[PDB]
Structures are given as C-alpha cells and as structure tokens.
Amino acid sequence: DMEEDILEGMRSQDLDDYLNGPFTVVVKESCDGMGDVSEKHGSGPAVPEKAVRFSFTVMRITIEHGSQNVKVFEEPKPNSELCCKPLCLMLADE
Amino acid sequence: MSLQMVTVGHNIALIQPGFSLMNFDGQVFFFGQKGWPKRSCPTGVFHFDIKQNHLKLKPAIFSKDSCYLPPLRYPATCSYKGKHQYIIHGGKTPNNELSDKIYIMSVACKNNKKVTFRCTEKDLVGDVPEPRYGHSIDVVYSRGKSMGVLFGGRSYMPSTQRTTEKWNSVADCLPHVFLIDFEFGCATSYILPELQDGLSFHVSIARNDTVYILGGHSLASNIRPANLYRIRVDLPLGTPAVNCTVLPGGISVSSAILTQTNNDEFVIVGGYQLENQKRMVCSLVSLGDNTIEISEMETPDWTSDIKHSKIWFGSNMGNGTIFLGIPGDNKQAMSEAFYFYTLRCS
Ligand SMILES: [Ca+2]
C-alpha cells in the first residue's frame, strides 16, 4: 500500500528507481485495551463489554547498497492514530 | 437427592469450569484456579471448607521439597490408595498448552489445622502417551502388584497437520489402552481390536480387576455411543495381558460426575444427553463380583434456574456429595457470574 512512498524514498536518497532487495522492515508491535464499547441506548446499564485489539505499525524501512545501510522510509508521526493498522479485534476482557 | 444452595466468600472468581476436588481424610481441597498463581496464594491449591453452607477458600502451603505445579484445567485424576495420594496427569495449562507430566500429590504434615502437601512429579518412559485432556486414569491391583490404566481422550493436531488458520483445532486421540507403572515410569501401549473410535469425557469405575468405561463423547462422528465396556485385565509375573468385552445397556452420557455412595456402589449425576440440550435424570450403578447393573434413581428436584440454564459443571467432594455450578444470567445484569449448589446423596 506504501508503494510510491518507498520509490520516492529511494529517489530522494538518489539510488536507482529499480533495485532488488533486501530491505529490512522494522515493525512496531502493540496490543492494548479499548475500554468500553457498549451501545446500550438507555433502559438500564445492560453490561460492560470491554474489547481489545492487536495492531502493528510499519515504523521504518532500510536498505543497503553493498556496504552502507540507508534509510529509504521513516514514518513521521509514529504514535499517531492514522498509522496504527489493526490486525486482530476481539470483544474480550483484557 | 437433597439439593442445597451454598454461598461463596470473597475469592469467588478462582472457580472456573474444570477444577479438581482432592480428598484427604474426609477433608477437601481445591485445584485448578484461574489465571496464574497469585501473590496471595503462591501454590494454587486451597482449602475448600464448607460450614453452614457458606464456603471459604483458605490457602494451603506446600512442602520443603515439592514441585510447584501449573493449574491444570481438565486433567485426569484418580484416587490411588497404595498411604493415600492422588495422581494428576496431562491437563491444559493457562496458555492453552497441554502438559505431559504425571503429578503425584500427598500430604507431608497436617497439624494445627494447617496442612502441607508434598507434590512431586514423575516422568513416563516406554510408550509415552501424547498430551491430552478429557481423558481418565485408573489404577488396578493384581497378584499383589499394582498397575495403572489410561484410556484416550482428545488433543490437538500433531506438529505436521497444524496450520495457523486452524491452530486451535482438536482431534480425538488414538483409542489404545496404556498400562503405566507408578514405581518406575514404564508405559506399554496395547491396541485393542474391540475398540473402534476415540472417546472423550467418559466415566470410569474400577473394582480391583476391571475398568467400566461407560459413556463418553465421540468427536469425529459427533454422537454419544451407548456402549458400556469392561476392561478385565490380568498381571502375571512375566508379560501383562489385557482384555475387553462389549456389553449391552449403556447410556448416552458425557461429562457426567461419578461418586461413591456406599461400599462398591456409585451414582451418576447429569452430564449431557445431546449436544444442544441437557441431561436431567440421574443414574445408579451397583457393582458385583462379575456383574454390572445400571439403574435410574428418583430424579432430584431442581431449581428453576437449573431447569432454564444451558450448561453446568462440577466435581465430587468424596463423601457422597457432588459440588456443581451454574453460570448466572447476564440478562438480569446483577450476578456474580456463577451461582452454586451442593448435592448430598447420603
Ligand atoms: Ca490503554
């Protein structure tokens, strides 16, 4: 999904636009709760219903050209909300 | 046939489906708590004392030279009275792994109203059975020598046929019979042509030369077979010998709880009749020298909560008393998630 961003990454560091790997992809791992999600309109407090997700984040991407590593991608807003891709969702208590 | 409600103290949450109730000299003990061993009670076992129908759960420490054990959520436990000690094997740890150790549980000092267990472990050699849950273990004696039987339960797929789209799947273990030696950890498996399919959650009664494997649930066919078995065995000085017969008059019963009412007389209280609905009527089994008789009893009166619930679970305390458990209805939204009763046979 981040195709053009990795190509513009190696253009901006002035490598070839065509290059085989290997790229090393440093990936952040995170799992934390989500508190409440109950949609009980009114009547009476139906129940709690705590849910929790499992997620990750493509933090940075490096490559080397023979001898030296070079950073072709760095994610600018790391602990954001737009870049925390969901992997698993469950309606289970933490 | 006298149902009685019991109330629980403050550590009510440690009861989960699949506990174990050990018995030692008329005293009861709890095993298989929830989560891991906490900060308060480091071992996992507990005193299950009931007085005036308001139970408590006091801890119970271990010995100096024991082996601290993970809480097993569906093991096979038998009473091996040869001293007095219980035998735990296999089970299901909190990480949903399946352990493969034999755990031997005995008392080392009971005084000043405080006990001290001496849980040591034992490993099997020979035909080591693959780790499983839902199975049952029993000891038999012959020629002045003791031997333990072990029938198959159910377990995960092996390390080849297990992919992560179906990582938590289960399959019935191979229906052999194992003969295990508690003296030296020797196990020799024997395959029986009279035994066809795997079995899980059965009831196992032993009288000194035989095991009455009644009921049990079939997974690969998804039925409950009504074929009560009888594994008449024999132990010579040289090689051991096993035998089984197929008998008529079994009942479709799985995950029912077996307890001892009189000398050589046992009772069966409700497991599951079909997969969707429940089992309400209870059964009485009386043994003999060579015979086996099952019989109905007088259907003890249930509360409307039991007659409306979908599942229940429990074990026996040993003195002809079954302890069961009902999950509380979340539709009322005011519950402690597990109501309880106790069942006095007498
Ligand atoms: Ca949080």
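For chain B, we keep the numbers from Swiss-Prot: what you see runs 1-82, 88-351, in order.
Looking at the header, which is where the method is noted, we find electron microscopy, 3.7 Å.
Each Cβ is built from the backbone N, Cα and C atoms, and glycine gets one as well.
As a published mutagenesis entry, B:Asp128 to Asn appears in Swiss-Prot alongside the note: Does not affect the endonuclease activity of the RAG complex. According to DSSP, B:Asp128 (mutagenesis position) is assigned to coil rather than to any helix or strand.
Sequence-distant neighbours of B:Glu199 (mutagenesis position) (same chain, 6+ residues apart, CB-CB distance under 8 A): B:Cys249, B:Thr250, B:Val251. DSSP assigns B:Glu199 (mutagenesis position) to coil, not to a helix or a strand. A mutagenesis experiment is reported in Swiss-Prot for this position, B:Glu199 to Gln, and the note states: Does not affect the endonuclease activity of the RAG complex.
Here the residue is the original one, while Swiss-Prot reports the published mutagenesis B:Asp202 to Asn with the comment Does not affect the endonuclease activity of the RAG complex.
The Cβ of B:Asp128 has fewer other Cβ atoms within 10 Å than any other of the mutagenesis positions B:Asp128, B:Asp202.
Across the structure, B:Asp202 (mutagenesis position) and B:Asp128 (mutagenesis position) are spaced 28 Å apart at their Cα atoms.
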